[PDB]
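Asker: First, the structure itself, so that you have it in front of you.
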Amino acid sequence: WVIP
Amino acid sequence: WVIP
Amino acid sequence: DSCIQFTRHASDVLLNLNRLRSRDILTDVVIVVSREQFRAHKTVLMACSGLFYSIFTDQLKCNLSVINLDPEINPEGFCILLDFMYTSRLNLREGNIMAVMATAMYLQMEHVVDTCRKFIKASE
Amino acid sequence: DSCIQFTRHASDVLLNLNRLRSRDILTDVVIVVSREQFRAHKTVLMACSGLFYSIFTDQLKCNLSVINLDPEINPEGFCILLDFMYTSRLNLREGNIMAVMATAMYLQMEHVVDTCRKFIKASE
Ligand SMILES: O=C1Cc2cc(Nc3ncnc(Cl)c3Cl)ccc2N1
Ligand SMILES: O=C1Cc2cc(Nc3ncnc(Cl)c3Cl)ccc2N1
Ligand SMILES: [Cl-]
Ligand SMILES: [Cl-]
């Protein structure tokens, strides 16, 4: 999971 | 395009 | 093999599947979550959810145009997960995390369940 | 927004759509290319091809279970492009590049057309  |  | 790969292809496909969903093109099922109705493509639901994969591989349920979810399922939690299926983006917030995690557990979306557990553990 | 994004989600969806295609699950169309037949999902074809997008948004053609392609289309070229649609991997070789490019032009798959043009230019 990432900060888009 | 890339070499996978 | 000796294939070449187009990096953005999967993301471009998913973006177009979401555009077809927004315009209600070739949607073949309505998911009923209490009073709320959500139109979708059976193939995308199966591709994202262990529960939908089981439902639509069933010889009788594969032909249903309407699927009713368990009454304990929250419509907002479902809406957030449906948006995630079609976009890869999860709108996880303090006010919805419990509903999102319970819905992801029911839908069998293990990567969502995992991030919800980690976000909850950090708040404890 | 304040969404989180799962990096591998689009690739995982496409992998599962390819698994459903291999097992012939919820395929709703057969593409006829001369003597050869190819089963697929209309939504994936539309998501990858400008030609299929136009065909399946047409009020009469959207309901057809069989689509016949132009007789000049090579079945191997089509097979390679269909595999690309479901995987992001293009099996481009000296012996098939002309058929692949002509098929990609017909199907309106601009990124494939672009790489074929570049690979041909380099060989000249
Ligand atoms: O957490 C998850 C996400 C998920 C998706 C699916 N989907 C498929 N799996 C295998 N082959 C096929 Cl063909 C599909 Cl469609 C099954 C289980 C789970 N669990
Ligand atoms: O080279 C290409 C690849 C391609 C795909 C599509 N597909 C869609 N485009 C916009 N909204 C929707 Cl809903 C879809 Cl399905 C249209 C044109 C082209 N051209
Ligand atoms: Cl997931
Ligand atoms: Cl393309």
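By the numbers in Swiss-Prot, the shown part of chain C spans 6-129.
Any Cβ shown, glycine's included, is placed from N, Cα and C.
Checked Swiss-Prot, it gives:
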DOMAIN    C:32-99  domain 'BTB'
MUTAGEN   C:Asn21 to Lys  Abolishes interaction with NCOR2 and HDAC2, no effect on interaction with CTBP1 and transcriptional autoinhibition; when associated with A-116 and 376-Q--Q-379
MUTAGEN   C:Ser59 to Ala  Abolished ubiquitination by the SCF(FBXL17) complex
MUTAGEN   C:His116 to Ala  Abolishes interaction with NCOR2 and HDAC2, no effect on interaction with CTBP1 and transcriptional autoinhibition; when associated with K-21 and 376-Q--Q-379
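Describe the structural context of each listed feature in the structure shown, including burial, neighbouring residues and relevant distances.
Answerer: DSSP assigns C:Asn21 (mutagenesis position) to a helical segment in the three-state reduction. Sequence-distant contacts (6 or more apart, same chain, Cβ under 8 Å) of C:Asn21 (mutagenesis position) do not exist in this structure.
Within 10 Å of the Cβ of C:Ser59 (mutagenesis position) there are 12 other Cβ atoms, across all protein chains.
In this chain, no residue six or more apart from C:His116 (mutagenesis position) has a CB-CB distance below 8 Å.
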Asker: Under 8 Å Cβ-Cβ to anything in chain D: which of these mutagenesis positions pass, C:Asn21, C:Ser59, C:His116?
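Answerer: Listed mutagenesis positions passing the 8 Å Cβ cut to D: C:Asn21, C:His116.
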Asker: Checking the mutagenesis positions C:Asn21, C:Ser59, C:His116: which ones have Cβ within under 6 Å of ligand 2?
Answerer: C:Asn21
